[PDB]
Each structure stands twice: as structure tokens, then as C-alpha cells.
Amino acid sequence: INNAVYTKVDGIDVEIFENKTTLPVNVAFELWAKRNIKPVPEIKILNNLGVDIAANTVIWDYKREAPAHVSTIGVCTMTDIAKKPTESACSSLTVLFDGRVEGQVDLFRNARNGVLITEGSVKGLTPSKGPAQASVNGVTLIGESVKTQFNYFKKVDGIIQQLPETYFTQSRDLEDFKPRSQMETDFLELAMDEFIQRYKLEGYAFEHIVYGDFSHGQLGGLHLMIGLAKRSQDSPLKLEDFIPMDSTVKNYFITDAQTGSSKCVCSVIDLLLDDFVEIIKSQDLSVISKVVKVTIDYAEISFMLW
Amino acid sequence: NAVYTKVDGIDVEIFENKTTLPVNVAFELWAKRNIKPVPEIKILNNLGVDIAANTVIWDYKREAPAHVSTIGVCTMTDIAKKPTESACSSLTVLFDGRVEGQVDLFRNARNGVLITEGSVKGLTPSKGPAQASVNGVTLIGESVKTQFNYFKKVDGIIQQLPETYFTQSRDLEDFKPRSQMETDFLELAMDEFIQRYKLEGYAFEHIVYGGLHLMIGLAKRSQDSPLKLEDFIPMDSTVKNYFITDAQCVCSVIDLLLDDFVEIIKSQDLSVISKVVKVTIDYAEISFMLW
Amino acid sequence: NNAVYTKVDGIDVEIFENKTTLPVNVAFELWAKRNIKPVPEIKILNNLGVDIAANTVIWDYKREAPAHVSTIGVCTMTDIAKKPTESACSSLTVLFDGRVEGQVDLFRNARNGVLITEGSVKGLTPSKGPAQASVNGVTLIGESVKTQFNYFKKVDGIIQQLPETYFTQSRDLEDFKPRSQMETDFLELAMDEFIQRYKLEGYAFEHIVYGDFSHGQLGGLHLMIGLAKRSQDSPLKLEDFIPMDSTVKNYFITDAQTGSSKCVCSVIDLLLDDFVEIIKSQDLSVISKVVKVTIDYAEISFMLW
Amino acid sequence: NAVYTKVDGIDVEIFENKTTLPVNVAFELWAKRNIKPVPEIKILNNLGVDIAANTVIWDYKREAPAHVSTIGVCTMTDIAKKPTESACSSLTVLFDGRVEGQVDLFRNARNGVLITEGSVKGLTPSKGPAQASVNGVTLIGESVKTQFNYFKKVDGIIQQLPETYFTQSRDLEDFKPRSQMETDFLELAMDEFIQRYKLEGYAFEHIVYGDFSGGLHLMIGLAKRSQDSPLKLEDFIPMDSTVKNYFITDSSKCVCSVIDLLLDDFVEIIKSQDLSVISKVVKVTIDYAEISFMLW
């Protein structure tokens, strides 16, 4: 009645892995058991970049409990569409290339479509710093020991790309919300007015927004995490992924922590407050439209700021 | 600069304010205000439009000008004498066609929207909404042309505009059906309506009768314990919040034709489980939970 | 069903599941009244003797049940009292939370208990506890709100002195931050650069940190940071063997990459500086190689070299 | 100080390095080494015994003194002349009741442990193992008394003294059974033992019969395994412990924790844990220490 895989640790079956894909069990297990468990970029970034297949490894989506991509390359014979990631079979596919391993750079130099991540500089090519944080075997974190911050490069049809200037979502939760800057600390520490005062924000309608819904169309309000975090000395909130998939704007079930009383299904975006202030101040208030399109996580998000 | 009074010695400049502008130039905007029938602000907002060309668009709901930077309207607020030229082509300019010159300036400017009441050589139109704002009065013209054809450019490129539903713009106070369906819905009880339009075993239930609310459903509930809405925060939003009380919620309401909303309701699976729906309404992508 | 729900939108969302002897409605209430502010972890509480909470409910999120058998003035159907000073309590170590008013007071009157406070208390000397607390069952150290308490104990009338203790950090291996300069360079140096930098030759450090210093406990008994370094290249999935929290914790150890077995066995997570202090403390010229250490207020016995 | 030689002398002192002591004084230790039959080091270690009074306990596997800290033995190494002084305040000191005077010094001592060949005024004995260590050879005394009665003091307070199993202290080569049960376990096939000593549907299976994969094993279990297809093992490190590691070869099996329990004792352990067949965390007392381990 099962598709679970086990190991014996003493006279005890512990379930090492459950199969939640359509693939036959042991085929899936192979796939898993070849996950890159070193630092990878996060699913949101790779979706946003339009990446469909990784070179020579497997990116596992730990929330979805399945591999992040349809096929493979030089990994698992029963789903490999190729062996070297330059075979005719995948010229028309944005291929993740991990520059930390040898010879992947030139594989990418010779690829038609792809993105290359690396720990450092690359000869003749302009980087763009990515997030501070990466994904170490499920857990996303910013790390002291291992380096988690990469530089991205993109190719669309023979040609290197200019990657948009972006902000990055901070991949934080409410359970453990840690301030990442002075402004952020202050905001949580101080009282609204004393804050607006200190950072010079009179007549921006700050209080209105941080706490308010700035959705241009996303499902339920668009609230900002650090803003949800401040409304938590009073009765605080539990979150819960509405859909397993990771993305920049994220749908949740918000319910009271203390008692479960339902609230909404609404979207949160976790941004550095500094980056948030910068965008509220970017808005020109003299024009008709109050939609602000900002590019965050290499993707375009539309806001309603007023 | 500002006009002033001399209230015994001396100059006491007089400011609007509501826009902070000198009454002086504030009023010069009211003057040059567009008086021919214009697109409702919500659709301008959605299409992300910045300034109109050689005019002001008035915000009668805010009782202020929709925009305080101008093109060829008032020297104290003009960012440029003419739309198609220099530090100006980055922002999205609304070009109106039923004034001549303008049409030709759209094909020369970078970012911009264009409305017209007929077709234009070589371009594909997208039918706008029936209604338009007429000096603060939103209405469906039969004496005058209020329905436009829209066209948009970004970075130089003509865009294909999405297939859309448009919101109806009805106030509740004087609500009035616009189809056999909307009629029947208000007449028929719940159960009979679900069986006439073969809707049984779909989602809609809560959203229609009683998160997000449908204006038309809110009107049927008005014949039951008459309710009133007042917007704490008055702009013009495709989805608007209202303070809701009786004749003795803070609600998202959307005004949609049932004939359109039931097209939506049916383009799902036979549920009855709650569904995420992503429609284009008023040129903008709306996500909401249907049940 | 055991399951309690709210309709979020039109969707059944489980907010609570019963895994208790009690009926749903009663357990749910207890859950629903559980203190969700910062609290001492259960290891510290059991180590101390606490068997009941004043006016609150300590919840075990790993065991998904109350931390304690009865209540005081929380829930009419599991209350043994209403006030913590009633004679039905005078034989039980009661947790008194100083951060709320007058609880300090009931603690003076109480004949058996433990009082935590976020600052000094007139007449009594404090035991500066761990840096970390549990906050709605996510154990963390807070810079935002406070997580570090002071402890006091009473045993049948009499004020107590708490032994001086080391405290287990509380760090899963899946996310392991070093908390001192010693831990940083340990992880980021070679063993031999290390032993020298900190002048540790003539202790058989490499033998200890990396090995098994157990006197009895089931499986090996390994330092966490120890495991984290060997983890560096060949990493390990670590998984609770028993829901109950404790100072020395048994685990199912398993390869991360593939699930190959390894063992059941205990880990203890200590600050390296503390560990190094404990090895340096052992007197090498005696028959017994058993070092007893008080950690998290309990006696923990080791085996050294 | 150290003795020395003269090579183009210049005095050249002489050391070890087993202890680091002057050969000189390391030998005084050898000289004063207790040669009456003393309890096995493991039991001393577990009772947390620090040093012995007016004697030296020798560790033959380490080929050295179990302790370098002395009392009343040697000027260079001791910490007190007499076990009662305030230097032995905080140290568990072994006292013997075979040398008189000491039997009484235990009464006016803080922390310490005492052994005797018979009972003592109004103290409850805990009957120790059958075996002592008689000069590097441990055995069960035929004509000499090797069983002890133990008593312990922590902080002037006479202590609890638990009930214990004891390990049998048997090397594998020279292996001899010590009951009908151990006898049959060697004789009877894998399946026959189970029906005879009615223990079908208990845990016990693996740890008694043998693996590739590695947890605890018991001595006799390994003996039956080499009772054909012989197996060789030896101290990886030369300690003395209730549970010791071995290199099994065999060509290797390889690093096992091994425990030498008399079967009947271990069997009464299996039987104290309701019919299951599921793995079982046992927490038992062996050699006066709480050892916990997984039974399957």
C-alpha cells in the first residue's frame, strides 16, 4: 500500500524518504539521493530566471517534496534527456550551471541557453550579486562557514544578458523573525512616530502602507512581513503555505497563533525595510497612476502605493 | 508664483491647499480640465498612465486634479511644452485621438496610451468599457461616444492588450440591472436562480449571497434590511473598500456584470471546493478566492 | 477525530490535533491558553523539578501535549487549585513567572517552587540562566524581546542555592551557527592549527571532540559541534528518537545525502569554550576517568582520556 | 629528584615516557604496588575512585600506575601522608579492610570507598563481584578471598549503593562457560536454545547472534561465533571498562563494543521487558554504573 523508502537503524524502520511524485518509487529515490545538498539558489530565484533543468545535478524542492525540474542532464539514465549539457536536445532550455565545480563555466560559454552561478569573479563578464542567502539541503540560511552568496550570469540566445537591478526578498519567517538592519531594529524597537521622525518620513503616509494592503491584484492583501512582525506584541499570527511552491510573493493562511481564529488567505512579501522605504520614496506622486512596478528577485512585482 | 492678499501689511500668499499649490495655479488646472468624456480613473491607473497630453484629468472623487505635473497646460507645472520630446518620454502619456495632431504624436512617443472613438491605420484595437466619466458623472453614452478603443506602447513597442472584463461602475444607492440574468437574480430566490442558470455544485455561494463581495449581490441583500456604503478612503479603485452598515464590515467590493462573473464561475471545475481565480478585470490581473 | 479546525475562507484548516488522554474540547482549551511568550525549554524545567505552572500552561510542542499533569487557575477540569499557594500544591514545584505582577509574591508564600524573572529580586541572589528560550515552541535567543531569565528555587520552605552550571546551546545540525571565536576558528581551521592556537597539546583533544565520551548513555555520546565539523564534507540527517526534550538527547543518525544508516546515539550540544573548560578541568592523575559535570542544572557524567 | 647518568657528564636524567616520571621514582611506585588481591580497575573507575590510601594500584594493561597521585607512599608523588588530612577533602579514596586502622579511617573521612572480606558495624554491605585482580591476573578466588563488600561515602554521607550485575571478565581465547545456560548456548543450535529457555517473541536476537552492518555484542555470543570459523580480537586501546571496543579479525567485522555478561543475568534482562520483538531501550545497572543500550 506504500511508496516509502526505509533504512534500518537498530531493529527500527525509519522512513528516509517518501515518494510524492508520479515517477516509479526507486527512480524517484535515485533522483532525491543525488540532490545537490551544498548551497543552491532558492527555488523562487531559479523560477524567476526561467531555469528548467540543472547541469549535472538535481535541485530538490523540499517544500513540494519533489525534484524542481522535469528532466535531468547526466544524472539519472531514466530521465536524462542528455549527458553533457550542450547536446542538441537542450539548446532550447535555460540550464543551471554551477561554477563551483570544474569545467562548468566553459560548458556555459558553449551553451545556447542558461544561467551560471559562481562564488566569485568571471573573466570578461559582468556579475550581479544575488541574495545573501541560499538553500542548504531544505533549510535556507546565510552562512559563516560555507559561502551562500553567488553572482549570476544569463544567456538567452547565444547572447549574455543584462540582469535587471533588483531587490531581494529576505526569506524570513514570523516564527523567528530576525531584524537585518539598523532601520529594521529601530522600526521594531521604537514607536511609529518617533520612527517616522528619525528617518525623515513625514507625509509619505508611511504608517498607512507598512501596515496596509499594497496589492495590485495579488490574492488577499499584500502585506509586508516586517510589518506583520511589528503587529505581534498584541495577539500574534501563525502563517502556513497555501501552495507548496516557493515564489517572491507568497500566499498564506493567516490564523491567530494563540487560538487559531481564522483571519485571511493573503500574500506576504518579505523585504528589507530599507529597500521598502527606498521604493515608497521612489514613487512620483504627481502622476495619475499609483501602481509602482518594482523588480525584486529578478522578477517584476506590481505595487499599489498610496 | 502665488497670488496673495495684503491683510494689513503685507503679502500673505494664499495656498489651495489640498494639493499645496497656490490657489492661483490650482485653479488654472480646474480651468484647463478635460471637459469632454474621459476614461474612468481606475482604468488609467491600471494601464499605469502618468499624464494626459495638453489637458488636465480631474479627480472629482478626490475633488482635486488627478495629476499635478502637466504637459502644455500651465508653465508652473509643465514638465514639457509638448508630449513628444526629451525628458518626458520615460513616463506614460495619455494621448487622446478626438483632438487632431495627437494621433501622430502617439506613433512618435516612447511610452504612452492612446484612446480613440474609431479605428486607426495598421493597429489592432481593444474595445474599452462602455462607460466613461463625463465631468464627474460616469455614464454609458447614446447621445455621445463614450466607448473607446485603446492602444499602448512600452519602450517603443506596441503591446497586445489582454482580453478583459470591465467593471460596471454602478453606485449601490441607485442600482439597476443590465441583463435578464441580473434581473432574475434580484427577483428569484437563491435556490431557483441556481437551477435556472444551471449552477448547482459550483463555488460562488458565499461570495454572492453572504472577504470580497460582488456589488450586484450586495444590492439583492439591500432589498433585505437596506444597507449603505461609504468609502473611508475615496479614490477610484477596480476593487474598492466600503464601510458597510444598515438603516440602524470594511469590505472589498467589485462591480461586475453577472453575465461576466458567471462566465468566470463556470470556467472552473465543478467543485464545490474553494478556488483561486486569476482574471483580467479592468486591464489588470485580479486574484481572489471563489466560494 | 482528535482534530480541531477553522474555516479560513471556505477551507478546512487544522489548527490543532489531539494526542492526549483528555477529550478534544479540554485539550484544545489547554493548548489555547498555553503561554506563547518566551519560556524556559523543557529540559531546564524538568531538570529543575517543575511539575506544574502558576496561572499558565507550558506546552510541549515536540510532544504536542501539555508539559504538565495538572493546572492552577487555568482550566476548571484539570485544576488542582485556583491560586498556587493552596495546600493541594504545597507538595509540588510550581513555576512562578516573575514578569507578571504579584507572582514574585505568591512565590514567597509558596512552600515549593521555581521563580523565573527578567531582572533582579530584592533579598535573593539570581542564577543567570541560558541565553535562549522557547517562543511558541521555536527555541531562540532574542535581541528583540528578552529570552534570558534568572532562576530561584525553594524546597519545603527553604531558599536554595542552584549549582553553578553550564548550559547546552540549542542547535540543530541543519542550521549550525558558531557562538564564540573558538567555535568559528575550530570549524574553519585544521585540527593541528587549532590545538596549537588554543594551547591544547597533552589533552588528546582530537580524540575527545570527535569521539565518544559516554559513561552509559545509549549509543555514543558526541559533541554537536564535533559532529558539525565532520559533517563539513560528509553530512548527516539528525532526527529525534523520543519526543521528550532533555540535556543529553538520543537520535537516529542517518546520512543526509542517501539515508545510509549510522546509529541511534546521544548528542550533547555544548559551547566549545565550555567543553574545552571541562577537559582542562579533569585531573589526569587519578584512577577514575569519569568527569561529572552539572549542565542545565543536572548531573551529567562523562568518560575522558 | 631524578637519578641520572653521566655521558661526557654533564648529568643526563632518565624518564619514561609511560608516566614522564624519573625512572628513579616511577619504580618506587612499582615497589609499593599493591600485591594483595585488589578489585578490577573498571569497578574502581565506575565507583569514581580517585586514589588509594597508602598503596599504589597498578594498571597492567597500561603497564603503569593507575594513579600518579599518591598518599603515604612516596615523597615526590603524594598529596598527604595520611588519608584524613584536609588535602583529601574532596577526593574519593579507596580504603581497605584487610589492612587495619584504615577500616576506621573511612569513618572519619569525607568522600571515599571501602572494601572488606566481611560485614561492618551497622553498615549494609553491597556484595561485589566474585573476581578481584590478583597481580595482573583476574580470577575467582579458590583458596584466597576475592569477593568484597563495598561501602561508599559522598560528603560524609553514606550513600545509596544500587543493585548491580557484574561483568564476568573473560578474555575470548581462554573462554569457559559458567552455568548450565552458558553451557547449552554453546552446545545447542541457533533455534534450540530459544524453545528450551522459552524466549521466543522477545527482542534479544541480533546482539546475541551476529552482524555485518554495529552496536553492542556480548562476549559469549562472539565465542559461539568463533566456535567455528575462529575470530581474533584485541584491545584497540588498553583501558579497562565495563564496555570495551575491539578489533575483530576474522578480514574484519570490526570495531565492536563488547560486554561480558553471564548469560543467565542478561537473560533475566531480556525477560524483564514484556514480549514484543520490537527494539527496546534497556537502562540497566552493570559494574555499579547505569548503562543504557538498545535491545533487539
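Using the numbering of Swiss-Prot, the residues shown for chain D are 6458-6670, 6675-6711, 6716-6761, in order.
Including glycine, each Cβ sits where the backbone N, Cα and C put it.
The C-beta environment of D:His6663 (mutagenesis position), restricted to residues of the same chain at least 6 apart in sequence and closer than 8 Å, consists of D:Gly6676, D:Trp6761. Residues or ranges marked as active site by Swiss-Prot: D:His6663 (among others).
Annotation comment: Swiss-Prot describes D:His6678 (among others) as active site, evidence class sequence analysis. Remark: D:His6678 (active site) has D:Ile6664, D:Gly6667, D:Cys6721, D:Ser6722, D:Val6723, D:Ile6724 as non-local neighbours, by Cβ distance under 8 Å and separation of at least 6 in sequence.
Per Swiss-Prot, the feature active site maps to D:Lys6718 (among others); the stated evidence is sequence analysis. The Cβ neighbour count for D:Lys6718 (active site), using a 10 Å radius and every protein chain shown, is 19. In the three-state DSSP assignment, the secondary structure recorded for D:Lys6718 (active site) is coil.
The annotation domain 'AV-Nsp11N/CoV-Nsp15M' is assigned in Swiss-Prot to D:6491-6616.
Secondary structure from DSSP puts D:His6663 (mutagenesis position) in a helix. Record note (Swiss-Prot), mutagenesis D:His6663 to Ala: Complete loss of NSP15 endonuclease activity. The unchanged residue is displayed.
A natural variant is reported in Swiss-Prot for this position, D:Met6700 to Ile, and the note states: In strain: Isolate BJ03. Mapped onto three states, the DSSP output places D:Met6700 (variant position) in coil.
Among the natural variants that Swiss-Prot reports, D:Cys6721 to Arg is described with the note: In strain: Isolate Shanghai QXC1.
Listed in sequence order, the residues of the same chain lying 6 or more apart from D:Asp6729 (variant position) and placing their CB within less than 8 Å of its CB are D:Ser6636, D:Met6638, D:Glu6639. Record note (Swiss-Prot) on the natural variant D:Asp6729 to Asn: In strain: Isolate GD01.
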Exercise for the section: Just need one number: Cα of D:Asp6711 to Cα of D:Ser6716, in Å, whole number, across 4 unmodelled residues. Expected result: 5
Problem - Sequence-distant neighbours of D:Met6700 (variant position) in its chain (C-beta under 8 A, six or more apart) - result: D:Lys6518, D:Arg6519
Practice task
Against chain A, with Cβ pairs under 8 Å, which of the recorded positions D:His6663, D:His6678, D:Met6700, D:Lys6718, D:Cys6721, D:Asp6729 show up? Give them in sequence order, please.
Solution key: D:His6663
Exercise for the section: Using all protein chains in view, find how many other C-beta atoms are within 10 Å of the C-beta of D:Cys6721 (variant position). Expected result: 20
Practice task
Please report, as a whole number of Å, how far the Cα of D:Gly6675 is from the Cα of D:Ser6670, with 4 residues unmodelled between the two.
Solution key: 5
Completion exercise
Taking DSSP H, G, I as helix and E, B as strand, the domain 'AV-Nsp11N/CoV-Nsp15M' (D:6491-6616) contains 10 helix, 39 strand, 77 coil
